[PDB]
Protein chains: 2
Amino acid sequence: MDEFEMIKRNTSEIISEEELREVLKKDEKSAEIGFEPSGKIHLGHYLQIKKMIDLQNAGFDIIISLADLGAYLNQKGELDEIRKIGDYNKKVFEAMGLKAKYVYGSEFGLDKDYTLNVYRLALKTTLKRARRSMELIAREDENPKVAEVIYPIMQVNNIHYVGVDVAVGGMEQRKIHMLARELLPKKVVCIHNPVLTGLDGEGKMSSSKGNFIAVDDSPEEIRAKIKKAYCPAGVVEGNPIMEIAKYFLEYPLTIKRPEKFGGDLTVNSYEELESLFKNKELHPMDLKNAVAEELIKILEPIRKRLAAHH
Amino acid sequence: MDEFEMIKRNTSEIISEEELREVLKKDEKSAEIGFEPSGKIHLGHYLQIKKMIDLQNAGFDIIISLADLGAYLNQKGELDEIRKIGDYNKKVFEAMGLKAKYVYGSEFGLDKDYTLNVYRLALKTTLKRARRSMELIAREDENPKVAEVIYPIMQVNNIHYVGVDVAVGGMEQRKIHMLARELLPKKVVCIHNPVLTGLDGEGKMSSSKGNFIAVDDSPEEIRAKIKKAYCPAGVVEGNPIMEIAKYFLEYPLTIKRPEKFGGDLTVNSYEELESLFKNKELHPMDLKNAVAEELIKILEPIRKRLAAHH
Ligand SMILES: COc1cc(C[C@H](N)C(=O)O)ccc1O
Ligand SMILES: COc1cc(C[C@H](N)C(=O)O)ccc1O
């Protein structure tokens, strides 16, 4: 499979594919993704970094925006604190094997020319468009504040200043990205990654207790949290354990099982694993045990790189 | 009458009087007023500059904010053009005898620290409060834009940065000023001037054709526009000619009249003039003629100062 199909793999959508094909033909091309600094870096984050690595292998220069200013506008706390967490996030992304440049929103996002462009875009953006674009991004406040409508314009302006040909993010960014394609002279090609279900089975993976696997979780934590995850027998839809098997695991894979309903089950691919689970041949307990052990191996290099840093 | 009563004269309200009395007791005190640059400087503007002169005579240091950035957010055009009109406004205010310092919103209003404070205030201001505060200031748009809710926060931030003890403006600024008293550590004392009715008798004085007397209008223009102004016999309420007689004219004043229903009418004060007009003893024609001639004399020094500048 060529660069395109590799990039397309495990994405929810590309806006547009035709535009990506044109981007691919360029000698120099860049792709950016922005993250509001987060106290835990979890598989939701890793899934997107994995896509940036794909883009990088396809000859893209990668920029990671550490969106401190954005987090500040999205009520995440004081800049000083947000920036501190941004510093930690940078180390984690680096530990994930990603070769990228890292830019803080505040690096450029408080400059005169940048700010003037925020106001210029604000002249162009309806309150209605701005508010809708934040539906999947903010909490929906009782009486929403002005900061909420400044956020999307600032994200659009960051996309402009970073200058990437491609913008990558989760499906929840799609309204901001579509706004960016209407407001900016250069239409960015948007690559959206699927939303990874939280371990609770209730909404996306997030820093809520027990709801996430952090890339630097210890093995006991990974086992404990995977053990208690939502994972009904025979149920694939909204099953976060199956999603993890789909997006992170390597195949062929052997699932260790004892003798009763055993033994070691060889699975050639995710699709084989899917059939076996839906038919209740593979029970949730064995599935979880194997995903926990594979995840430990998968995440091990990241955790040890981080620990070895003093 | 003391400084307080002089300052209070011809104002619509002071928020609050008790706070003004305290301000007055200070050795050094400042008062600011902001104007979006305007192509014509008219009696609506002059009425407020007259109040700044009063404040100045009472020992206040005066700051005039030329609100270019604000005008830009209020859709008045491009910064370059707005700033050009700002330069002309500065000359007119100077020609009005006012001793003040002049600051453009963009002088400080694009600095990092200033901008960070805009975002900080935006975190504090509901979209609902922001929008209401702009009701008497913006056009009420079909689908309002984000810029409209950035405007009031920027005006509040300017008040903070300029640092005046008093903020002066028209009654239409009252919601922004009240917001400034909630959002800033130092509560500014707000002095609001009445809204001067336009010559058309339909809403405030404004740059619409025939609706204003510009401080630098030639005498023929002043006579023509006063002649066709709204001015029903015996009607004082909403009569822009009576308002002009109230706010700009000097008394005692002699109204020139011919022999039939004559002759020269001596008026000791605005109140005398009011009674005579309501009782239809003074007809609109004689009233307009005298206001036109007095206005020509009143505005003459301003026009000639401006013309003498090359
Ligand atoms: C506003 O700044 C950004 C925010 C984000 C975060 C994203 N909107 C999210 O909440 O997932 C990404 C890139 C940005 O430039
Ligand atoms: C937003 O900037 C300002 C605007 C104005 C203009 C005022 N709001 C008006 O429209 O009359 C005054 C002072 C300011 O600092």
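The first residue you see is number 1, and the count goes up from there.
The deposited model was determined using X-ray crystallography, 2.0 Å.
Each Cβ is built from the backbone N, Cα and C atoms, and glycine gets one as well.
Residues or ranges marked as ATP binding site in Swiss-Prot (evidence: sequence analysis): A:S207. When secondary structure is read from DSSP and collapsed to three states, A:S207 (ATP binding site) falls in the coil class.
Here Swiss-Prot notes a mutagenesis experiment, A:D286 to R, with the remark: Decreases the rate of aminoacylation with wild-type tRNA and increases aminoacylation with amber suppressor tRNA 8-fold. Decreases affinity for wild-type tRNA and increases affinity for amber suppressor tRNA. According to its DSSP assignment, A:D286 (mutagenesis position) is helical. When other Cβ atoms within 10 Å of the Cβ of A:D286 (mutagenesis position) are tallied across all protein chains shown, the result is 19.
Quoted from Swiss-Prot, the note attached to the mutagenesis of A:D286 to A states: Decreases the rate of aminoacylation more than 10-fold, without effect on tyrosyl adenylate synthesis.
According to Swiss-Prot, the mutagenesis experiment A:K288 to A carries the following note: Decreases the rate of aminoacylation more than 200-fold, without effect on tyrosyl adenylate synthesis. Under a cutoff of 8 A between CB atoms, and with a sequence separation of 6+ in the same chain, the neighbours of A:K288 (mutagenesis position) are A:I226, A:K227, A:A229, A:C231, A:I241.
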Inset, instruction - Provide, as an integer number of angstrom, the distance between the C-alpha atoms of A:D286 (mutagenesis position) and A:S207 (ATP binding site). - result: 26
Legend entry - Residues satisfying Cβ distance under 8 Å from A:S207 (ATP binding site), sequence separation of at least 6: A:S38, A:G39, A:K40, A:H42
